[PDB]
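These notes are about the structure you will find just below.
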Amino acid sequence: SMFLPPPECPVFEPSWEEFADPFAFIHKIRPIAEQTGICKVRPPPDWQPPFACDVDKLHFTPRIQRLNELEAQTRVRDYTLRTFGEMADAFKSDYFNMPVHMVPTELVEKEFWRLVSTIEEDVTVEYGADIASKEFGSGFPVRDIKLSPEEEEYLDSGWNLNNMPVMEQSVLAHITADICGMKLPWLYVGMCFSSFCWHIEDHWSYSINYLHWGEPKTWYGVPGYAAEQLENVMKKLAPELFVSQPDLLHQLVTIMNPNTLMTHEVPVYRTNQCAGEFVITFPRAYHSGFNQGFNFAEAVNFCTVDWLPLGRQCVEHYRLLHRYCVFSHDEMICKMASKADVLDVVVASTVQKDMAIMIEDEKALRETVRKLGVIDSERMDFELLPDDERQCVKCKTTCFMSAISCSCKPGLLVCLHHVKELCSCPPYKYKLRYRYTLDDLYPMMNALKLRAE
Ligand SMILES: O=C(Nc1cccnc1)c1cc(Cl)sc1Cl
Ligand SMILES: [Cl-]
Ligand SMILES: [Mn+2]
Ligand SMILES: [Zn+2]
Ligand SMILES: [Zn+2]
């Protein structure tokens with residue numbers, strides 16, 4: 001009646017040995033956690049990174065939030081950490097006429113789902129969300145200022161989240177394209193009821209989130225295999241969130257009761273994440289939640305070799321939906337291949353397999369456009385073009401392997417799936433622009449094969 005909480009998600013407490021290597025561990029729990037979409041990770045007891053900072057010297061600009069179920073929010077007037085905290089604590093304490101630590105988590109959860117479902121209640125809250133900058137930086141230790149020998153052990157940790165993008169079992173590593181939103185950590189300052197709507201990460205990547213201090217964060221999560229069920233359910237009840245958007249800052253997202261999803265047979269899991277705990281989201285796992293009170297978290301995207309085939313499927317899916325890519329997947333594969341001699345050996349074996357599918361798809365597409373009568377061709381270094389200058393006019397995919405142009409419409413490109421969509425000139429006026437000949441590609445792949453023995 002009213003709110004029936006979803007079953008709890010898996011919890012992991014690894015030993016110092018298991019905990020040593022982030023990617024080994026995440027690869028270990030993967031067959032479990034991928035069935036529930038999210039999971040929680042408790043570090044060893046002696047693992048306490050030193051959060052330290054001035055609550056007075058760090059300023060930020062707050063975002064405002066209305067709390068209404070099925071109402072649309074867009075994915076992406078000054079507070080210090082101290083003045084925000086004073087506001088958040090007063091708010092929660094006045095809402096319940098209790099001292100903040102005495103409000104049971106069970107009750108804030110029930111209350112949250114009641115107030116978003118009621119039209120008479122116009123509750124608004126505020127929060128902070130921004131990538132790490134100089135005006136406001138990471139909660140983890142970084143290099144600059146001299147550091148105490150404890151901050152040193154934590155400085156190179158796998159679980160320091162400034163380090164995780166740029167390690168070498170991460171594939172998003174050697175991307176030289178700037179994808180700052182997706183390589184740098186984000187900082188979140190929460191208060192009671194401030195929330196995050198149902199979403200999946202760009203390019204179906206993993207994410208990892210650490211709560212530094214404060215009151216808990218409540219999460220809901222759906223496993224990757226149920227993603228499309230969840231999307232069907234959400235199209236019936238809020239079809240406005242699915243009207244296609246002019247870009248990627250304008251993706252529409254919403255709050256929705258997990259009981260609604262459970263009624264339509266979507267599996268959902270919950271957890272409360274407390275200070276010093278990690279939550280991990282797996283590829284294409286939908287998730288949402290809200291904060292129990294004043295707190296501070298930090299989070300980052302990342303991609304393992306596991307993910308590479310889903311990254312290809314996802315870019316394919318983006319094309320069907322005509323939505324924008326954050327980076328070119330093919331451009332990343334080729335960049336890694338061009339660094340094949342310094343690649344980790346299991347990485348090189350996995351890239352080579354994805355490159356083989358890439359090449360074979362590209363062969364077929366080029367034969368198809370040839371039989372359409374496109375005859376002229378010229379090499380072109382796509383990676384030098386700004387992204388907005390190389391998106392398919394039809395499906396908006398970011399071009400890298402190849403594209404069709406026409407002197408008729410200078411500057412415009414279509415990918416090889418949308419040759420019919422550039423203009424009305426006969427196909428002999430068109431030109432095939434291409435990064436690599438088939439003959440350049442096979443030696444790139446061979447170098448990968450050698451590296452992997
Ligand atoms: O909170 C946010 N995102 C989030 C948080 C935790 C897990 N996944 C996603 C977020 C980012 C914005 Cl920009 S406005 C909000 Cl709200
Ligand atoms: Cl409301
Ligand atoms: Mn997220
Ligand atoms: Zn296209
Ligand atoms: Zn033309």
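Numbers here mean position along the shown chain, with the first residue as 1.
Using the three backbone atoms N, Cα and C, a Cβ is placed for every residue, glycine included.
The domain 'JmjN' feature in Swiss-Prot is assigned to 9-50; the stated evidence is sequence analysis. What Swiss-Prot lists as 2-oxoglutarate binding site is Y127, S207, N209, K217, and the listing cites similarity to another entry. The annotation domain 'JmjC' is assigned in Swiss-Prot to 153-319. Under mutagenesis, Swiss-Prot gives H199 to Y (Swiss-Prot position 499) with this note: Abolishes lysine-specific histone demethylase activity. Positions annotated as Fe cation binding site by Swiss-Prot: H199, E201, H287.
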On a C-alpha basis, identify the one among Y127, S207, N209, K217 that is nearest to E201 (Fe cation binding site); the candidates are the binding-site residues.
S207
Could you check which of these recorded positions, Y127, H199, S207, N209, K217, sit within 10 Å of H287 (Fe cation binding site), going Cα to Cα?
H199
Could you put numbers on the helix, strand and coil content of the domain 'JmjN' (9-50), residue by residue per DSSP?
16 helix, 6 strand, 20 coil
For the Fe cation site given as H199, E201, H287, which other residues of the same chain have their Cβ within 8 Å of the site's Cβ centre?
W198, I200, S207, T281, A285, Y286
Name the secondary structure element type, per DSSP in three states, that contains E201 (Fe cation binding site).
coil
Cα distance (Å, whole number) from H199 (mutagenesis position) to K217 (2-oxoglutarate binding site):
17
Flanking Cα pair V76 / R77, between which 7 residues have no modelled coordinates, distance in Å:
17
For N209 (2-oxoglutarate binding site), what residues in its own chain, 6 or more apart in sequence, show a Cβ-Cβ distance under 8 Å?
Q273, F278, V279, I280, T281, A297, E298, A299
In angstrom units, rounded to an integer, how far apart are the Cα atoms of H199 (mutagenesis position) and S207 (2-oxoglutarate binding site)?
12
Across 2 unmodelled residues, the distance in Å between the CA atoms of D144 and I145:
5
Please list the binding-site residues from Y127, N209, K217 whose Cβ falls under 6 Å of any atom in ligand 3.
none
Considering the binding-site residues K217, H287, which residue's Cβ sits among the greatest number of other Cβ atoms within 10 Å?
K217
Provide the number of Cβ atoms within 10 Å of the Cβ of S207 (2-oxoglutarate binding site), excluding the reference atom itself.
21
